[PDB]
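Here is the structure we will look at, set down as structure tokens.
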Amino acid sequence: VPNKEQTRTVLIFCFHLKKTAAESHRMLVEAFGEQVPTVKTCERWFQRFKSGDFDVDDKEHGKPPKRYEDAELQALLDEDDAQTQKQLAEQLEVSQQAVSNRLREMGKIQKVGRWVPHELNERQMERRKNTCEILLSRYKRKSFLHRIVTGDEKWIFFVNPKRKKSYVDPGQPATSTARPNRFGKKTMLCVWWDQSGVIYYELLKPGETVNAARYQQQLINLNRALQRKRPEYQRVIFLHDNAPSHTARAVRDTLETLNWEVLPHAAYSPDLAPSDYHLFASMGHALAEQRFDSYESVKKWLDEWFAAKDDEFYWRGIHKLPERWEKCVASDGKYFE
Amino acid sequence: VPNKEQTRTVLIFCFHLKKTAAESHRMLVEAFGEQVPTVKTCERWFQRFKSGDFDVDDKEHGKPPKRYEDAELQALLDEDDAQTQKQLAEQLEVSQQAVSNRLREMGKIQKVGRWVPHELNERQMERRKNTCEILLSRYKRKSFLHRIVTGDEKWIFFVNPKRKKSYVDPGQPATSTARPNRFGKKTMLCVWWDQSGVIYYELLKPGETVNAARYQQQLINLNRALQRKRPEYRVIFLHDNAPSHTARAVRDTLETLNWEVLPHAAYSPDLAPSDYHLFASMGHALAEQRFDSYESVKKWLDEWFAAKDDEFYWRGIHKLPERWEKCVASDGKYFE
DNA sequence: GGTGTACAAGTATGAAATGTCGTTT
DNA sequence: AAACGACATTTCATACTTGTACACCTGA
DNA sequence: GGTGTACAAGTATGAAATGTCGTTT
DNA sequence: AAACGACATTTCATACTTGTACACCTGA
DNA sequence: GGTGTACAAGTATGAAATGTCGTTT
DNA sequence: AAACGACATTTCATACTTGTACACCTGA
Ligand SMILES: [Mg+2]
């Protein structure tokens, strides 16, 4: 028994044993059995050989025509980066599966879009832009992160329920997890800090609130702790979000009469807020799947964490603002990647 | 020139030509060159033919021994269905990458879990098993759907943003969308329907509320409507154990109509036809939809409920049995 | 920020598959 | 000459390992 | 409850690869 | 006989097109 | 929804324009 | 009719609570 390839392999052999084309077939036939290629084929083969050849592979056959240029489909991506296969299958007068494949046939993967903080509008971006433009402007003259202190305020739900992803045979159901209670115990901690480390942190009582005075009282307690915890600082650059409670007529005056550099920070720019993006964020993660039995436990936890984190950490967080702005700007104020 | 495959093929030729090993070999050298297998080899090859073992392909040779047996790592899935590779790994003293694959090898894929309403306290489940148990029992006797009217209430924000999914070259930004303002312009539709269709529905104006008072009034308008649209009508009202629904006030407001309060277990939106099936459809339907006007909403709703094929409603109300048959056989823990 | 997966590219396993050689036929 | 009967010495789909690449999450 | 992606199977291109056959040497 | 022009006859990777299968959404 | 200022718009409360009196030419 | 001082009694410029609006977090 021979085949269709190894077969022709033999004629190469013959071709080197000088046995003439037709000559070879003669053996070839009698070699195995009549059920084999023709003479003609061997002449052709030999003909192909004489020139200096060898079947690297059969040459590409005839194939139907591409029902649609390749980039013709790439145009659409260019228009709407995120459509559905079904959608393109229509714009292309094709099936969807069809597109499934062309897509594979090109780098193309499917990614989910980032969620972003707000529909920033003209005037808002414009603000951001400059803001950084400036801060960044000064960060060049010289580093003042070295003397800047920030802090913001974010919740801490007593139950971070994690949706669990599980490994299993297809058609097999995954681990189901119980939704969170939209109205359950949650303390609203707020903290301040700077490059060298944290500074002072209060954890409100479950269901507590921050008022204009409330705020004030806090800076104060803050200060007392600051001076003691921080030598050098005995100006200091304060950076906090344009809340309504931080944009307090009183506090503006409780701050001024306290003397602190009220560092600017555009509206809706939490990606410009270290406490936000780098600090809370870190927490965010390891703040997960975690459940909190009692308020004290949370504080209990807040402490451990805050501590363990090598001084380095914070440094970075704070020492990011540069690049952060640098983006804020280059991005023309739009948020950024 | 030849190779290893083709070569072997030659000694297939030669064989059949009653040519000898040490003979085939001779040719083989004069054929291509001296850069051809060892005569020895041929001989060996020959023996393989005496048996007719026409070597179709080579044969698996040396290989390291499996570090960790197969159903071994699979036995850890049986414990915690969903661990991380880094974790299964670190329990089989083997690199992670390593795992990725043995998983890959076994017909194993990862899929994210289902979300579900609430943790059912040992007790809370008992409640459900019976509640169903019973209805299900009542159903065997008679088919009381043909007269079942239910309704629950659901919000409707004016903007419903959806994280977008874009196609592009690896490492590349996907078209991003801006977060929904959690607090914002939203209405609060309230509707009742039955197997045959929708009967009546109010859409409480922006930042609206509901109080025993209000509901009564609703329950009532409902009736009116119900009657002028539903000839035949006893009647079975199925509605969640809200606070404004378990109020003695309305407890009477219903009694004063014969209306049959069907039974129902707390934390059980998955037996709320009005919920798991009516809204449900609507949900997709409201995707990425924007509403510039409170009326625009009322508009859509109308158009929609019109659009809905009659049968659809039926199905929703006829799922009820299967649903319970499940409800029970699951012991309360919601199903799937 | 912090993980989690899966490609890419090295490092061994180890029994073929081949080779070398002295020895039977 | 033509095989053999022993060990050497190449061979090469395996199992695993580092090394990355990179979708995505996390703060809003 | 609804829809979006991809693994199956079929199925018509259509030119390279292969056949059949009467010339040519 | 050996091989070549000439007009028929296969092949086989393609490009799509129905069928599904099934993760994951939605309702909460 | 939570918390603030800036401003429009219904109210208490204090200060001019008036009204009622009693008294003398 | 005349023209005061004294107390009422209405009027009206003006110092309080109220009640909307838009703003910035957030997103439970
Ligand atoms: Mg409800």
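All residue numbers given for chain A refer to Swiss-Prot; the residues shown span 5-238, 243-345 in order.
Looks like X-ray crystallography, 3.5 Å, at least that's what the header says.
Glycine too: its Cβ is placed from the backbone N, Cα and C atoms.
Under its mutagenesis entries, Swiss-Prot includes A:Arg48 to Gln with the note: Loss of DNA binding; when associated with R-100. Annotation for A:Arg48 (mutagenesis position): no same-chain Cβ neighbours under 8 Å separated by at least 6 residues are found.
Experimental mutagenesis is annotated in Swiss-Prot for A:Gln100 to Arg, with the remark: Loss of DNA binding; when associated with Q-48. Residues near A:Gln100 (mutagenesis position) in space but far in sequence (CB under 8 A, at least 6 apart, same chain), listed by position: A:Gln89, A:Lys90, A:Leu92, A:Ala93.
If you look up Swiss-Prot, you'll see A:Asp156, A:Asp249 marked as Mg(2+) 1 binding site. Annotation for A:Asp156 (Mg(2+) 1 binding site): spatial neighbours A:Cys194, A:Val195, A:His248, A:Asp249, A:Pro278, A:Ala281, A:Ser283, A:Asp284, A:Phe288, criterion Cβ-Cβ under 8 Å with sequence separation of six or more.
Per Swiss-Prot, Mg(2+) 2 binding site is recorded for A:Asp156, A:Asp284.
Among the mutagenesis entries in Swiss-Prot is A:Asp284 to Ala, noted as: Loss of catalytic activity.
In the deposited model, 4 residues between A:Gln238 and A:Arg243 are left unbuilt, and the Cα atoms flanking this gap sit 9 Å apart. In the three-state DSSP scheme, A:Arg48 (mutagenesis position) is classed as helix.
Of all the recorded positions listed here (A:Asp249, A:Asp284), it is A:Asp284 whose C-beta has the fewest other C-beta atoms within 10 angstroms.
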